[PDB]
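Single-structure report; data block below.
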Amino acid sequence: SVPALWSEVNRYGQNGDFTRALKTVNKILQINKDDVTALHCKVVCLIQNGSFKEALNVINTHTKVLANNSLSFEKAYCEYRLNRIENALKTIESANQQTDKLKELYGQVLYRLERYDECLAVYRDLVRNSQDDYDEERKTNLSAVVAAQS
Amino acid sequence: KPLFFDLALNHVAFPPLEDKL
Ligand SMILES: [K+]
């Protein structure tokens, strides 16, 4: 039963067990080779366990099937973590749909590129518009941008 | 290097899975 497998994936993900979620997702992918949600979860599992190149290889092996349901955030995130900042920037700017996750990464990418004026505008917006457990951290990031300008 | 947090990592999460049930 593939609904039963998905129930397993969800349970593991909610408990942060991406190692076991990956095993179950791979069983789903044996049944439905082009399930976009399964490929998306596989990418997340790999990123969560530090396997950024493996996650990127999944994305780039399934480009057509993932097109426009796509994981531009995850692809750019892996590129960012793999010291490919220029790739990461292009992936973000090429995304079909802009999201809060993409904007968060975009601020970090602009910081790494030393584009501090644009970075500051992004972080001011991120600080204002975000409601999450990371306001203190995000304001620390904003202060690092202000410091770099001076 | 000032302290700078990778907050993007906190966004790395499964999509909603209800429909897969
Ligand atoms: K982990």
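Using the numbering of Swiss-Prot, the residues shown for chain B are 587-607, in order.
Note: Cβ is positioned from N, Cα and C throughout, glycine not excepted.
Annotation of the mutagenesis experiment B:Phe590 to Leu in Swiss-Prot: Loss of interaction with SRP72. Diminished localization to endoplasmic reticulum. For B:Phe590 (mutagenesis position), applying a Cβ distance below 8 Å and a minimum sequence separation of six or more within one chain yields no residues.
For the mutagenesis result B:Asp592 to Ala, the note given in Swiss-Prot is Loss of interaction with SRP72. Secondary structure at B:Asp592 (mutagenesis position), taken from DSSP and collapsed to helix, strand or coil, is coil. Within the same chain, no residue at least six positions away from B:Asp592 (mutagenesis position) has a Cβ under 8 Å of its Cβ.
Neighbour count (other Cβ atoms within 10 Å of the Cβ, all protein chains): 19 for B:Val598 (mutagenesis position). According to Swiss-Prot, the mutagenesis experiment B:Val598 to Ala carries the following note: Loss of interaction with SRP72; when associated with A-56 in SRP72.
Swiss-Prot lists B:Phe600 to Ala among its mutagenesis entries, and the accompanying note reads: Loss of interaction with SRP72. For B:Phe600 (mutagenesis position), the count of additional Cβ atoms within 10 Å of its Cβ stands at 20 [all protein chains shown]. B:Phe600 (mutagenesis position) falls within neither a helix nor a strand when secondary structure is assigned with DSSP, and so counts as coil.
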